[PDB]
Amino acid sequence: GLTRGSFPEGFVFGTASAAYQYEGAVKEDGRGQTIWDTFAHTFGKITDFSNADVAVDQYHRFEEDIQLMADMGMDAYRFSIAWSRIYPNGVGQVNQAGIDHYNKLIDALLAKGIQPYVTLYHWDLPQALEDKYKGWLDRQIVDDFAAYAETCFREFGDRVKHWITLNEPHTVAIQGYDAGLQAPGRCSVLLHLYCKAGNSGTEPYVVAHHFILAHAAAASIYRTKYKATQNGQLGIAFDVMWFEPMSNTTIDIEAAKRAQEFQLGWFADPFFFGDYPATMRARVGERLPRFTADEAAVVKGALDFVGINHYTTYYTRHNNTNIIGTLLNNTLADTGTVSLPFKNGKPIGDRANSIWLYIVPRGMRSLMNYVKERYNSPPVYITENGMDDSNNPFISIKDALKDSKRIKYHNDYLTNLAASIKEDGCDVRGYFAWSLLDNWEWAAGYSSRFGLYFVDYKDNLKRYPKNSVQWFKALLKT
């Protein structure tokens, strides 16, 4: 069985959270409105009609939750800073209460021996910036994000040594601006009637470009002003499905590779090579922004580590858009691929609660090797891995705690991860389970339970340990 000894000395184990999904206290201590407050309070946007006004109240309950982490022997905790608690209006007046709050959280974690891994941007853009210039659509976001980042380096970098600037820019660009399923909800209305405005063919690429420049601008500030004295490191958490060819044909083998370049490469190729993947330049053409030479020089090498958010593996086949019909540009169409968890009607694996989450442990090992090979062995952290139970009102809490499926999931994915390190020479430095606590799963609301701890929403957010808590405790025992 797995032990700490199955991993390199110093390997970091943690759990992960995000501010909007956990904190609650949305109108407390000067917090400004975000695009997700707006989204959650708009008809049609959240499948279970819920919101995160309270969520799991980690804003007030963080000391309890820190104890729940320590109970397993966790080394670290990934949490995000809500930009709107620091600058309620995105720019302008600093909110001292926001600083005081995250200082309390950081100090409390460190006092328990738990290292903070801090995400600066986990999707909760101040609504003021959405109103001011449509947020990520405007180049101004780059300097505004970088200034916010700098304030965080200044206030917290004496203690915080591990920073994730952005969580899943791919998810944001696609879900926020192509599908319009996540905030701010924008898409080609001809493609999805529920959207109020947007353009699925152009906006995702603009947003992605701005994310890339925003990271680079924050990284330049960090390296020039803070890194020498603070001695920390900066990365990004990329959402990454593994892709296998739907058939053993070179066309589908190439399609799987291309799907990867459009998902991870879209961001990582700029950070490692200074430009977008050639396949994107070829297929997206003039809708794909170009870096200037000075921009490429700040973007290339801007990561200290690669955060990988990984859950699942799909099959990919080559796809041609219908030659007949009016073309409505969108990101999937641009890839020249279709990726699905089915081959000949047979699923690639068992599925968790989430309709997208298929259980394919080997994908973890394949992906680690891919990253090592393509990017010349950068340090990698698994910044998210886990699975969800349903929220089932027809079973007892006691039965809800019996998460043997999650135990098997973590076991199998970690076994693959350990092999990628020991056998394959992949430089993986740590692993964070999604998630500490059941929480608000964005548009899925409270219908999805990802936690190691069960949260009783019908009994003042009481935390109960699922069986996986004991499993992690045993694993991490020293």
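Note that chain A is numbered according to Swiss-Prot, with residues 44-521 shown in order.
Using N, Cα and C of the backbone, Cβ positions are placed for all residues, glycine too.
Per Swiss-Prot, the feature beta-D-glucoside binding site maps to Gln64, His165, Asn210, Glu211, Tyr354, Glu427, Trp477, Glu484, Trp485, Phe493. Look at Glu427 (mutagenesis position): DSSP puts it in a strand.
Following the DSSP three-state reduction, the secondary structure of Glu211 (mutagenesis position) is coil. Within the same chain, the residues at least 6 positions away from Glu211 (mutagenesis position) whose Cβ sits under 8 Å from its Cβ are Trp166, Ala280, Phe281, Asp282, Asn352, listed in sequence order. Here the residue is the original one, but Swiss-Prot notes a mutagenesis experiment at this spot, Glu211 to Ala: Decreases activity toward gibberellin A4 beta-D-glucosyl ester 5-fold.
One mutagenesis experiment named in Swiss-Prot is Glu211 to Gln, and its note says Decreases activity toward gibberellin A4 beta-D-glucosyl ester 10-fold.
The active site, proton donor annotation in Swiss-Prot covers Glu211.
In this structure, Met284 (mutagenesis position) belongs to neither helix nor strand by DSSP; it is coil. Of all the Cβ atoms in the protein chains shown, 23 others lie within 10 Å of the Cβ of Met284 (mutagenesis position). Here the residue is the original one, but Swiss-Prot notes a mutagenesis experiment at this spot, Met284 to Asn: Decreases the kcat/Km values 7 to 30-fold depending on the substrate.
According to Swiss-Prot, the mutagenesis experiment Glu427 to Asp carries the following note: Decreases activity toward gibberellin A4 beta-D-glucosyl ester 70-fold. The number of other CB atoms found within 10 A of the CB of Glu427 (mutagenesis position), across every protein chain shown, is 25.
In Swiss-Prot, a mutagenesis experiment is listed as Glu427 to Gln, annotated with the note Decreases activity toward gibberellin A4 beta-D-glucosyl ester 200-fold.
Taken from Swiss-Prot, the feature active site, nucleophile applies to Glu427.
Residue pair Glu427 (mutagenesis position) / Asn210 (beta-D-glucoside binding site) shows a Cα separation of 10 Å. Annotation for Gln64 (beta-D-glucoside binding site): same-chain Cβ neighbours under 8 Å, separated by at least 6 residues, are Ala95, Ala98, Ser478, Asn482, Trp483, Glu484, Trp485. Neighbour counts of Cβ atoms within 10 Å were compared across the binding-site residues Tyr354, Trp477; the minimum falls on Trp477. A gap of 15 Å separates the Cα atoms of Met284 (mutagenesis position) and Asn210 (beta-D-glucoside binding site). For the recorded site, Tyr354 (beta-D-glucoside binding site), the DSSP three-state label reads coil. Sequence-distant contacts of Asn210 (beta-D-glucoside binding site), defined by Cβ-Cβ distance under 8 angstroms and a gap of at least six in the same chain, are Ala61, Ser123, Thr162, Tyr164, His165, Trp166, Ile279, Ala280, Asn352. Max Cα-Cα distance over the annotated beta-D-glucoside binders (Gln64, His165, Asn210, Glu211, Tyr354, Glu427, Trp477, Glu484, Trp485, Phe493) is 18 Å.
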